[PDB]
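The structure under discussion appears below in the form of C-alpha coordinates.
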Amino acid sequence: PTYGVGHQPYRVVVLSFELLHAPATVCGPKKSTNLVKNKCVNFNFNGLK
Amino acid sequence: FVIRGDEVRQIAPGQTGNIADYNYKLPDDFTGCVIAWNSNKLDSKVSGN
(Lines of atoms letter the chains of each structure in order from A and count residues from 1; the text may use other names and numbers.)
(Lines give C-alpha, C1' and ligand atoms only; values in the text may rest on other atoms or scores of the structure.)
Protein backbone atom coordinates (compact mmCIF):
# COMPACT_ATOMS: atom_id res chain seq x y z
CA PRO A 1 0.00 0.00 0.00
CA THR A 2 2.92 2.39 0.61
CA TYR A 3 4.28 1.93 -2.91
CA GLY A 4 4.04 4.74 -5.42
CA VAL A 5 1.22 4.97 -7.93
CA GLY A 6 3.69 3.88 -10.60
CA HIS A 7 4.34 0.50 -8.98
CA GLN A 8 0.76 -0.21 -7.85
CA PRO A 9 -0.75 -3.37 -9.36
CA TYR A 10 -3.09 -3.07 -12.33
CA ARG A 11 -5.55 -5.60 -13.74
CA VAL A 12 -5.46 -5.81 -17.55
CA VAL A 13 -7.99 -7.58 -19.78
CA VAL A 14 -7.28 -7.80 -23.51
CA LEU A 15 -10.06 -8.62 -25.98
CA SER A 16 -9.30 -10.00 -29.44
CA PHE A 17 -12.11 -9.88 -31.99
CA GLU A 18 -12.09 -11.56 -35.41
CA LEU A 19 -13.85 -9.21 -37.83
CA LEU A 20 -13.35 -11.50 -40.84
CA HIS A 21 -17.02 -12.41 -40.11
CA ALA A 22 -17.01 -15.88 -41.66
CA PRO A 23 -19.60 -17.67 -39.43
CA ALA A 24 -20.59 -14.69 -37.26
CA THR A 25 -21.70 -15.98 -33.85
CA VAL A 26 -21.28 -13.21 -31.26
CA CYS A 27 -23.53 -10.63 -32.92
CA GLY A 28 -24.39 -7.76 -30.60
CA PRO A 29 -27.73 -6.48 -29.38
CA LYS A 30 -30.28 -5.44 -32.06
CA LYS A 31 -33.62 -6.45 -33.64
CA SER A 32 -34.52 -8.24 -36.88
CA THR A 33 -37.23 -7.17 -39.38
CA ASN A 34 -38.70 -9.37 -42.14
CA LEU A 35 -37.16 -10.07 -45.61
CA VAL A 36 -38.66 -8.62 -48.83
CA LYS A 37 -37.59 -9.68 -52.31
CA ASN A 38 -37.57 -8.00 -55.73
CA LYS A 39 -37.46 -4.51 -54.22
CA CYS A 40 -34.57 -2.04 -53.96
CA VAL A 41 -34.24 -1.76 -50.16
CA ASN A 42 -31.63 -1.10 -47.48
CA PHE A 43 -30.38 -4.46 -46.20
CA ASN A 44 -28.23 -5.02 -43.12
CA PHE A 45 -27.24 -8.69 -43.33
CA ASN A 46 -24.86 -9.48 -40.45
CA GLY A 47 -23.77 -5.86 -39.99
CA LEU A 48 -23.10 -5.20 -43.69
CA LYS A 49 -24.57 -2.00 -45.07
CA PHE B 1 25.84 5.67 1.43
CA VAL B 2 25.16 3.07 4.13
CA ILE B 3 21.95 2.66 6.15
CA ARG B 4 20.05 -0.05 8.06
CA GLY B 5 17.30 -2.31 6.72
CA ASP B 6 13.96 -0.47 6.86
CA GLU B 7 15.46 2.71 5.44
CA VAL B 8 16.07 1.08 2.07
CA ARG B 9 12.27 1.02 1.90
CA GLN B 10 12.31 4.57 3.28
CA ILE B 11 14.48 5.59 0.29
CA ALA B 12 11.71 5.10 -2.34
CA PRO B 13 10.38 8.32 -3.96
CA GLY B 14 7.49 10.01 -2.18
CA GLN B 15 7.75 7.89 0.97
CA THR B 16 8.53 9.91 4.09
CA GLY B 17 10.92 8.86 6.84
CA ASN B 18 13.17 10.62 9.30
CA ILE B 19 16.36 9.45 7.59
CA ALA B 20 14.73 9.84 4.17
CA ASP B 21 13.40 13.37 4.65
CA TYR B 22 16.31 14.65 6.74
CA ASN B 23 19.12 13.21 4.60
CA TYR B 24 18.47 12.28 0.98
CA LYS B 25 14.84 12.88 -0.06
CA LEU B 26 14.57 11.66 -3.67
CA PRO B 27 12.37 14.03 -5.70
CA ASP B 28 8.88 13.24 -6.93
CA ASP B 29 9.86 13.04 -10.61
CA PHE B 30 12.76 10.60 -10.75
CA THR B 31 14.44 8.95 -13.74
CA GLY B 32 17.05 6.63 -12.26
CA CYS B 33 17.29 3.73 -9.83
CA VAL B 34 19.11 2.28 -6.86
CA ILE B 35 21.30 -0.66 -5.81
CA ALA B 36 21.36 -2.33 -2.40
CA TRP B 37 22.86 -5.41 -0.78
CA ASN B 38 23.81 -6.85 2.59
CA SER B 39 27.12 -5.59 3.96
CA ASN B 40 27.34 -7.31 7.35
CA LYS B 41 30.61 -9.00 6.38
CA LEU B 42 32.66 -5.82 5.89
CA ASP B 43 30.72 -3.23 7.92
CA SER B 44 30.24 -4.86 11.33
CA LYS B 45 32.37 -4.42 14.45
CA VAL B 46 32.16 -6.69 17.49
CA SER B 47 32.46 -3.71 19.84
CA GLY B 48 30.36 -1.56 17.51
CA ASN B 49 31.14 0.63 14.52
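The numbers used for chain A are those of Swiss-Prot, and the residues that appear cover 499-547, in sequence.
How was it done? The header gives electron microscopy, 3.0 Å.
Cβ atoms are placed via backbone N, Cα and C, with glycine included.
As a published mutagenesis entry, A:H519 to P appears in Swiss-Prot alongside the note: Increased resistance to human covalescent sera neutralization.
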Could you list the residues of the same chain, at least six apart in sequence, whose Cβ is under 8 A from the Cβ of A:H519 (mutagenesis position)?
A:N544, A:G545
Assigned conformation of A:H519 (mutagenesis position) - DSSP reduced to three states:
coil
